[PDB]
Amino acid sequence: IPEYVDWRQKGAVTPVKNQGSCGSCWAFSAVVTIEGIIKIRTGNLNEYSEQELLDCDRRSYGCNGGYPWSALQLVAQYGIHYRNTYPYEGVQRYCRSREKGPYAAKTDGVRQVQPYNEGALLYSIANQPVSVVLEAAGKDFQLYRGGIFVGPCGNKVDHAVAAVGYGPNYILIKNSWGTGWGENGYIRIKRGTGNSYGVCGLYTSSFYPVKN
Ligand SMILES: *[C@@H](C(=O)O)[C@H](O)C(=O)N[C@H](C(=O)NCCCCCCCCN)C1CCC1
């Protein structure tokens, strides 16, 4: 795999989103990976519905948090609508998938990266954007403005984001806190530190959808 990957440069990442007060990061992360794999497999970059996963993923908890793996499973089982069809409202309501017509895209499954393994995560990122989790509770991460982020942070993961690239000493992360956070909504997180957890626990739990 090459020294640099940046799925934004290949057109596989939609604009940075803002989840608002809702604890929906897990759905935003999952959607980033779906938009990416659909672009990679089909050539078309579309936006898909975070709101649909928020309402309909019965294994998650709406705005009280959730699981990127469960959302990617939901997309592999049923499907997902375009964002325009099922736009983000920032609050869990009722599942409306059956009232919004046929799904827009569908994947075929969910593979997990092997945790606590930098190269395994770099490998997946080399093939597609990947849903990852990290500790976002720290102030240093919350106030990040730019540069290669080294922490300080622990490995108490609490926040789902998406890895969309990497370089010799970082992994490139799309956050869902709006375009005003970090480097236009992205963070470059140091890698290669030899800590198995990764900076901010970045290697704890990383998933990607499979689409043939
Ligand atoms: C992420 C965010 O910052 O918005 C959000 O907190 C999240 O989903 N985190 C997530 C998680 O903790 N999920 C499961 C716990 C929620 C249990 C609630 C039970 C309430 C029952 N009514 C994981 C993936 C990122 C860390």
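Residue numbering for chain A follows Swiss-Prot; the residues present correspond to positions 134-345, in that order.
Yeah, the Cβs are placed from backbone N, Cα and C, and that goes for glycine too.
DSSP gives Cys158 (leupeptin binding site) a helix state. The 10 Å shell around the Cβ of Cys158 (leupeptin binding site) contains 25 further Cβ atoms across the protein chains shown. The feature leupeptin binding site is assigned by Swiss-Prot to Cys158, with experimental evidence given as support.
Taken from Swiss-Prot, the feature active site covers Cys158 (among others).
Here Swiss-Prot describes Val165 to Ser as a published mutagenesis experiment; the accompanying note says: Slightly enhanced thermostability and higher optimum temperature; when associated with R-307. Enhanced thermostability and higher optimum temperature; when associated with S-169 and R-307. Secondary structure at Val165 (mutagenesis position), as computed by DSSP, is helix. Other Cβ atoms within 10 Å of the Cβ of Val165 (mutagenesis position), summed over all protein chains shown, number 31.
Listed in sequence order, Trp140, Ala145, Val146, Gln261, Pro262, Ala295, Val297 are the same-chain residues at least 6 apart in sequence whose CB falls under 8 Å from the CB of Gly169 (mutagenesis position). The mutagenesis experiment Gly169 to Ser is recorded by Swiss-Prot, whose note states: Enhanced thermostability and higher optimum temperature; when associated with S-165 and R-307.
Secondary structure at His292 (active site), taken from DSSP and collapsed to helix, strand or coil, is strand. Sequence-distant contacts of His292 (active site), defined as residues of its own chain at least six apart whose C-beta falls under 8 angstroms from its C-beta, comprise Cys158, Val266, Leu267, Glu268, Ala269, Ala270. According to Swiss-Prot, the feature active site maps to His292 (among others).
While the structure shown retains the original residue, Swiss-Prot records the mutagenesis experiment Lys307 to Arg with this note: Unstable. Slightly enhanced thermostability and higher optimum temperature; when associated with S-165. Enhanced thermostability and higher optimum temperature; when associated with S-165 and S-169. Counting only same-chain residues six or more apart in sequence, the Cβ atoms lying under 8 angstroms from the Cβ of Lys307 (mutagenesis position) belong to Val146, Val149, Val165, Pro262, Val294, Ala295, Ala296, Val297, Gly318, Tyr319. The DSSP secondary structure for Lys307 (mutagenesis position) is strand.
Around the Cβ of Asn308 (active site), 28 further Cβ atoms fall within 10 Å across all displayed protein chains. The active site feature in Swiss-Prot is assigned to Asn308 (among others); the stated evidence is experimental evidence.
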Q: Just the recorded positions from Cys158, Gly169, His292 whose C-beta lies under 6 Å from any atom of ligand 1, please, or none if there are none.
A: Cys158, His292
